[PDB]
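I have placed the structure first, in the form of structure tokens, so that the comments after it can refer back to it.
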Amino acid sequence: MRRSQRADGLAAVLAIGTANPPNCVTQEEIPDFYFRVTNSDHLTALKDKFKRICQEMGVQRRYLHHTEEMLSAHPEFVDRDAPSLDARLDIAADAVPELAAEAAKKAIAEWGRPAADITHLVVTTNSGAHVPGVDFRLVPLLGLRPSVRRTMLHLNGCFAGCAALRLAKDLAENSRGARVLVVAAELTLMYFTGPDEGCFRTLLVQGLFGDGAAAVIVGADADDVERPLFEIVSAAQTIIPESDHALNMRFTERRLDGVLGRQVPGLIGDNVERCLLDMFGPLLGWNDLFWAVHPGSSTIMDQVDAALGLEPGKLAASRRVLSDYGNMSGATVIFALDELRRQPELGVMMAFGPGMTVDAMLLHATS
Amino acid sequence: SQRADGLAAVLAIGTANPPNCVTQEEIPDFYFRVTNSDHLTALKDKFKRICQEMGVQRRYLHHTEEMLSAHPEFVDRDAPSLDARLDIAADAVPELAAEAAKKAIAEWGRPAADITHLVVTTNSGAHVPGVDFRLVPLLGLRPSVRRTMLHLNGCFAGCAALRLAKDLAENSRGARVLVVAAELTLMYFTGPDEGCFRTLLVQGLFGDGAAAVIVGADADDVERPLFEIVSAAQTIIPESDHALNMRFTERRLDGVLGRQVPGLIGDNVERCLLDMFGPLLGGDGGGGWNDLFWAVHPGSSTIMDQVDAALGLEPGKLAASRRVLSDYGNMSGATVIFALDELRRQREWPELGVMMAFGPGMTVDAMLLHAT
């Protein structure tokens, strides 16, 4: 027999919606919040270091699902040695679908079609470890059809957003009329703990990471009501050799833990241009493109600017998101795309994560 | 921007299991000794019954007495031990997966360098970089292989990964997708509970394994397609999330194995298949559901009996699925791929068939297959 009916055009971003927990904390307030809630206000020298750390990261505010009352109800969280994964996951099991549903509802309202018209759902988050997972939970929350084709991607780290969208391109293009809802979400309560007594990596997490969810509707062959924002021309992925030790994460009994190596910015700076040329090559002056890049930190952005000889305005959307929300793992790069669209015909949407891996898409912007 | 022309096809299947084989006859003694539980005479009786009567004859386990001695906290139901289990799995899963993958590649007949996409699924890991990244140097994949790592998708995981593979293979010309599902039961291993028997079920029914599949459209002269994937679909049984679930905990991978599971499958399977495939199941035939071949995730003999009774299947239809249960036990997402492989060595045979798996949700993932 023959193939099913497929799409004609490229998969396109048709809508983007985003969401954050209500608890907003500025960089200036973060030291006071973190040191109070972890019973560490007597550690003056350490607090002062954290203050200086926080000022150099390019983050101005973030949104946190956890609050003083939540942490008071869960003192095990601040104890670096206490098992507490169960309690973190229990909160995440409820909170992530709620936050994801809020972002998805806004994407669907922008899209202009009913939730019942979604045929595929791709969900990615580090902040979950359940079957049925967030993908299942969204079904009744959004009123999806029971036969929606779901993909649950637990724990894919910083490249997770781009990884999920790469999948959505193929799902959207391989069935006529397919409409894919992509959701990435991140809750930093999974990492939250008391101060370290080494090189300050929990403090790095505290200064850099925030919570959010981003939802994207992806579809080929837009109809009359739909409004394509970007076509996904190509989606690729590659590996920086000999760099798995520099960045990694895993579930533990105590929390989501890992390594945020000082090598990371340099590795990105040294390799980004070659990665893009290996990934896209034939399909493409880096200043002739637009950019939606997973920010990481101010330093990582500086590394990317330098490596690619980028003008100041090129990473502005990506920097803005970092400034306004902090790093939200997989969702961050989609916030960046959303910011870019609010602010060249061809462009690059990319994210680096553990591996080290780069996930990137070549995007074409509706004129 | 060059797409494939025709249907995605299964081009090779390769499987692997840990070397330690354990028969159902020796399991009761072994388990009750190693968990210091020999005084629980009646509990062990329940366990014997579970081991003898639910359709499993042998299993392959990565964990051994030696490994259990080195990790006594595994045996303690209250001790945090997720780190130690995950540390073992970080190394063992990619090795087992690599063995299955290499057999699939050898059957396939092209070099590993020709693989363009990799889709990996396991309950037995929680790492970034994950098993997918680890397989790159193990198999000699190109660094630019497009990887998808699906942690913790339960029993439907193998079917869900193949659903992805179909679209990946069909939307890019020349694309060749390696799909691997692997499962290690040391993730769940623990001592028994006298009041409740969910642990006894896991210890009686679940085994370890890895299965690998090469998926591609537009077969070469050198490739030998085994099955074309006509359609891949998924659906939900309403009001059944309480019956069956799983999660990471501090102590182990844990969950619920409800009494109602076989009955829910029996009550809903026919409706699910008809919802999922619709007009594609039109035509006849002469034997209704017996017109088709079947590769289904087994679960238990009762679950297979429920599928039989629901679809009016003759004894031979689920024989390949029951044989897998018998020879390997349940290996989560990998099991239905073992079933497809058994079916393939078993073979006028039906042209059209269903490959399906039920998991938490409850969800069914299913593919309509055309054998060529």
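Numbers in chain A track Swiss-Prot; the residues on display, in order, are 17-300, 307-365, 376-399.
Every residue, even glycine, has its Cβ placed from backbone N, Cα and C.
Per Swiss-Prot, active site, acyl-thioester intermediate is recorded for A:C174, and the stated evidence type is a curator's inference. What Swiss-Prot notes for the published mutagenesis of A:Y207 to F is this: Loss the bisdemethoxycurcumin-forming activity and formation of bisnoryangonin. Record note (Swiss-Prot), mutagenesis A:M265 to L: Loss of the bisdemethoxycurcumin-forming activity and formation of bisnoryangonin. The unchanged residue is displayed. Among the mutagenesis results in Swiss-Prot, A:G274 to F has the note: Loss of the bisdemethoxycurcumin-forming activity and formation of bisnoryangonin. The residue drawn here is the original one.
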Tell me which of the recorded positions A:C174, A:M265, A:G274 sits in the most Cβ-dense spot, judged by other Cβ atoms within 10 Å.
A:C174
Provide the number of Cβ atoms within 10 Å of the Cβ of A:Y207 (mutagenesis position), excluding the reference atom itself.
21
Rounded to the nearest Å, what's the C-alpha distance separating the residue listed as 'active site, acyl-thioester intermediate' and A:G274 (mutagenesis position)? Just drop the number here, would you?
13
Quick check for the class: what is the C-alpha distance, in angstrom and rounded, between A:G274 (mutagenesis position) and A:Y207 (mutagenesis position)?
9
Euclidean distance between Cα atoms of A:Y207 (mutagenesis position) and A:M265 (mutagenesis position), Å:
10
May I ask you to report the DSSP-based helix, strand or coil state of A:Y207 (mutagenesis position)?
coil
Note that 6 residues are unmodelled after A:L300 and before A:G307; then state the distance between the two Cα atoms in Å, as a whole number.
9
